[PDB]
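Trainee: This structure is in structure tokens; I'll ask about it shortly.
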Amino acid sequence: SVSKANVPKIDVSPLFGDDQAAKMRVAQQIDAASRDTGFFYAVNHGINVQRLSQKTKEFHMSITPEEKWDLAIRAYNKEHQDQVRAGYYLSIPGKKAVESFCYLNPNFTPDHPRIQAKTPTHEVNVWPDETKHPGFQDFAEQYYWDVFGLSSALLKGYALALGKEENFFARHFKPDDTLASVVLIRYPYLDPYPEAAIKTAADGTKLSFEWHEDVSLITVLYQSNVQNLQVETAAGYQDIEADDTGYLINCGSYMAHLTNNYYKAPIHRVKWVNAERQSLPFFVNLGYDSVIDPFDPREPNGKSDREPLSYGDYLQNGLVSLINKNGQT
Ligand SMILES: N[C@@H](CCCC(=O)N[C@@H](CS)C(=O)NCC(=O)O)C(=O)O
Ligand SMILES: [Fe+2]
């Protein structure tokens, strides 16, 4: 009785090459998906996702409680005042099932100018001990650059789809400064599954995480093959089918702002499923000072009555609001 959502599979391959015509055909597909339910799967993206889930499972399953406190964000561990974003997000057995590990740009090192200035939302990543987790940091840092690569190609597709030159977004999405992050989220199988860890939607649907719009320009998501996501449409909440060979793509509210809502940030929520699974989002965030002037591809002159908003401001307020609305993850 819940209908299936329209989530097209788009071969994003041409976005890596120089066939400008082929790129326009991919852009049209992005345009259609963005104006409809606001989700699509990127296929032929070139990333080894099987290796990704394997390396990630090895980490989630071998990290100990000790290590988690030692890596924990400030919300779980008051000693770690600089860890607002990056580090470990603990489960609370009996109360909160989900747990995760977030890391930012590998280039945010101690000598980075934004780290030196202590600019909000910039942090140096924390990692487990190499001997307990051999290869993990290097795997994870490589993965950041692989998915960064996929996201630049996708940003060229969205730029072309909106009537712009292909670097419109991508020129603000740079290795030395992107606020992009990876979150390795573990959703556990639990028996018994704690009721306090299950939320209930107004329509009676059991959830693991409530309705929201994403805090990003776009979101580039790998998940396990366990159906869980629902997107709200004019026909109501519809199920997004799982596909663990592709990346699920959608826009965040930053894109909605820029396009004066021509590409909406789709409202979605995460159904409660009692299954051991992974949700591995890459939040495509720009630079702290990145400002794109808002426009409207539905108006003849392209003008919008929205004001410019720097990415850093959007991100910092956005992530705080998401915590307040939907709880500390
Ligand atoms: N710490 C991250 C941002 C994490 C944002 C977040 O909490 N996303 C929610 C909604 S997209 C989540 O993904 N909830 C669950 C789920 O399965 O999606 C980094 O600093 O940028
Ligand atoms: Fe989301």
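In order, the residues displayed for chain A correspond to 3-331 in Swiss-Prot numbering, which applies throughout.
Recorded method is X-ray crystallography, 2.1 Å.
Even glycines carry a Cβ here, placed using N, Cα and C.
Pulled the feature table from Swiss-Prot, pasting it below:
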BINDING   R87, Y91, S183, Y189, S281  isopenicillin N binding site
MUTAGEN   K98 to E  Strongly reduced the catalytic activity
DOMAIN    176-288  domain 'Fe2OG dioxygenase'
BINDING   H214, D216, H270  Fe(2+) binding site
MUTAGEN   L223 to I or V  Strongly reduced the catalytic activity
MUTAGEN   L231 to I or V  Strongly reduced the catalytic activity
MUTAGEN   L231 to T  Abolishes the catalytic activity
BINDING   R279  2-oxoglutarate binding site
MUTAGEN   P283 to L  Abolishes the catalytic activity
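Relative to the rest of the structure, where do these features sit?
Mentor: Long-range Cβ proximity for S183 (isopenicillin N binding site), meaning a same-chain Cβ under 8 A and a gap of 6 or more residues, is found for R87, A88, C104, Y105, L106, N107, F284, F285, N287.
Sequence-distant contacts of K98 (mutagenesis position), defined as residues of its own chain at least six apart whose C-beta falls under 8 angstroms from its C-beta, comprise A198, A199.
Sequence-distant neighbours of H270 (Fe(2+) binding site) (same chain, 6+ apart, CB under 8 A from its CB) are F41, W213, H214, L231, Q232, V233, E234, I242, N252.
There are 22 other Cβ atoms within 10 Å of the Cβ belonging to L223 (mutagenesis position). Secondary structure at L223 (mutagenesis position), as computed by DSSP, is strand.
Secondary structure at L231 (mutagenesis position), taken from DSSP and collapsed to helix, strand or coil, is strand.
Of all Cβ atoms in the shown protein chains, 23 besides its own fall within 10 Å of the Cβ of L231 (mutagenesis position).
DSSP assigns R279 (2-oxoglutarate binding site) to a strand. Other Cβ atoms within 10 Å of the Cβ of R279 (2-oxoglutarate binding site), summed over all protein chains shown, number 19.
The local packing around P283 (mutagenesis position), expressed as other Cβ atoms within 10 Å of its Cβ over all shown chains, amounts to 22.
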Trainee: When you measure from the Cβ of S281 (isopenicillin N binding site), which residues in the chain that are at least 6 apart have a Cβ under 8 Å away?
Mentor: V185, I187, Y189, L223, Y224, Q225, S226, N230, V272
Trainee: Relative to the Cα of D216 (Fe(2+) binding site), which of the recorded positions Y91, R279, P283 has the closest Cα?
Mentor: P283
Trainee: Using the recorded Fe(2+) site (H214, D216, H270) as reference, state which further residues of the same chain have their Cβ within 8 Å of the centre of those residues' Cβ atoms, listed in sequence order.
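Mentor: So the extra residues in range turn out to be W213, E215, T221, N252, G254, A267, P268, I269, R271.
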Trainee: Work out how many Å separate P283 (mutagenesis position) and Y91 (isopenicillin N binding site) at their Cα atoms, rounded off.
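Mentor: That separation, Cα to Cα, works out to 15 Å.
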